Amino acid sequence: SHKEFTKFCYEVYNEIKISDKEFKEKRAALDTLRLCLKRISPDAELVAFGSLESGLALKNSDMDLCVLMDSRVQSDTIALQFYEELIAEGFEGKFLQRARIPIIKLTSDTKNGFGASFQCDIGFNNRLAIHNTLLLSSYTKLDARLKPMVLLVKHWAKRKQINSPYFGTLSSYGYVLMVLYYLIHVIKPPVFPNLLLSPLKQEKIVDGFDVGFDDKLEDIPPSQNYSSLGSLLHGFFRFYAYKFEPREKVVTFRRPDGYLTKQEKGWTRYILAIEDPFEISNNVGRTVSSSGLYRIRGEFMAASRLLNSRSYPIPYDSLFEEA
Ligand SMILES: Nc1ncnc2c1ncn2[C@@H]1O[C@H](COP(=O)(O)OP(=O)(O)OP(=O)(O)O)[C@@H](O)[C@H]1O
Ligand SMILES: [Mg+2]
């Protein structure tokens, strides 16, 4: 079956998804921050990426922003200018620089009324993030099942304490890639084609990486997989519990059969290996510690055992229970 679980998944889905109210306020916040960027640099543009842009936003979602500008004009200079205007226009935060990369983190708003805990990361010419977002965006437009499946997984990972990059587990982005990897290269029939391996894929080099994928979405045949949201979620939890091999294998979008060893890629941290689609040198699972992996796997198994329990009624609610 999975009929009751599907029903339940849709019920939690509507409680966790960003409302139209929060969405509209986040979009007003952006209008504001753009006015501040105009007063500093007329030519620079401010773009959003991440969950809000792709449509994979939970409630209480942080904003991920990037400033695009002429690469020849140096980004440490106008970053600071932007920071000072944000401060002056009533924003609180930090101005930072890891290596050569400048970052502003806005932590609060004291005047324009976007919250006492308004959280917002601003980068400068982080072009790859935009592209990563385009990819996730396109997939979301391709199948109506993706979006609810992702937010459920994110909610799950957050609830199970397995969604902390700084504490030895995996980022949200990392979980989205695992979802996509499952939907493309594991489930049969596949729910999604691999857009990066499309015959129609035009090459586009950005910052040294090929960010090309097939974006003419309308021309793509709909999925010949007809599984319910529940079925898919069960398949997902089953695959990473029992089938997938973290020690030998890499989650990839560069192989037509999704088959990649850690060794081919030279990834002997690499406890969990997820190859970023475009920034292929970047391992998204790099934050996953040894004990982090144990917990991540333990949760994948428990989730499978639950969904497969014979003790009726199945306490589906325990799929989302704190720690
Ligand atoms: N571990 C990572 N490695 C490389 N790039 C990342 C990583 N995590 C995030 N990013 C980039 O930053 C963006 C946002 O990161 P984040 O993990 O906040 O996900 P998100 O899409 O904002 O959703 P949420 O905010 O709910 O986690 C992504 O679009 C991605 O391009
Ligand atoms: Mg974010």
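For chain A, we keep the numbers from Swiss-Prot: what you see runs 40-307, 323-377, in order.
Note that Cβ sites are derived from N, Cα and C of the backbone, with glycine treated the same way.
Looking at Swiss-Prot, you'll find the mutagenesis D101 to A noted as follows: Abolishes catalytic activity but does not affect RNA binding; when associated with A-103. Annotation for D101 (mutagenesis position): same-chain Cβ neighbours under 8 Å, separated by at least 6 residues, are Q158, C159, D160.
Long-range neighbours of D103 (Mg(2+) binding site) (same chain, six or more residues apart, CB within less than 8 Å of its CB): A87, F88, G89, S90, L91, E92, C159, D160, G162, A168. Feature annotation from Swiss-Prot assigns Mg(2+) binding site to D101, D103.
For the mutagenesis result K133 to A, the note given in Swiss-Prot is Impairs binding to RNA; when associated with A-137; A-321 and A-323. Also impairs binding to RNA; when associated with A-137; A-277 and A-282. Long-range neighbours of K133 (mutagenesis position) (same chain, six or more residues apart, CB within less than 8 Å of its CB): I143, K144, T146. Under the DSSP three-state reduction, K133 (mutagenesis position) is assigned to strand.
Quoting Swiss-Prot on the mutagenesis of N164 to P: Predominantly performs monouridylation. Summarising the environment of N164 (mutagenesis position), the number of other Cβ atoms within 10 Å of its Cβ, over all protein chains shown, is 18.
One mutagenesis experiment named in Swiss-Prot is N165 to A or P, and its note says Abolishes catalytic activity. Cβ neighbours within 10 Å of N165 (mutagenesis position), excluding its own Cβ and spanning all shown chains: 21.
According to Swiss-Prot, the mutagenesis experiment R277 to A carries the annotation: Impairs binding to RNA; when associated with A-282; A-133 and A-137. Also impairs binding to RNA; when associated with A-282; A-321 and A-323. For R277 (mutagenesis position), the number of other Cβ atoms no farther than 10 Å from its own Cβ, over all displayed protein chains, is 19.
Following the DSSP three-state reduction, the secondary structure of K282 (mutagenesis position) is helix. Around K282 (mutagenesis position), the same-chain residues at least 6 positions away in sequence with a Cβ under 8 Å from its Cβ are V225. While the structure shown retains the original residue, Swiss-Prot records the mutagenesis experiment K282 to A with this note: Impairs binding to RNA; when associated with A-277; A-133 and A-137. Also impairs binding to RNA; when associated with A-277; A-321 and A-323.
While the structure shown retains the original residue, Swiss-Prot records the mutagenesis experiment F332 to A with this note: Reduces capacity for binding RNAs. Around the Cβ of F332 (mutagenesis position), the number of neighbouring Cβ atoms within 10 Å comes to 24.
Annotated ATP binding site per Swiss-Prot: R340, in sequence order, evidence recorded as experimental evidence. Within 10 Å of the Cβ of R340 (ATP binding site) there are 17 other Cβ atoms, across all protein chains.
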Candidate nearest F332 (mutagenesis position) in space, where candidates are the recorded positions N164, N165, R277, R340 and distance is Cα-Cα: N165
Rounded distance in angstrom between the Cα atoms of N165 (mutagenesis position) and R277 (mutagenesis position): 35
Annotated recorded positions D101, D103, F332, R340, filtered by Cβ under 6 Å to ligand 1: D101, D103
In sequence order, those mutagenesis positions of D101, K133, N164, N165, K282, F332 whose CB lies under 6 Å from ligand 2: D101
Rounded inter-Cα distance in Å - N164 (mutagenesis position), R340 (ATP binding site): 23
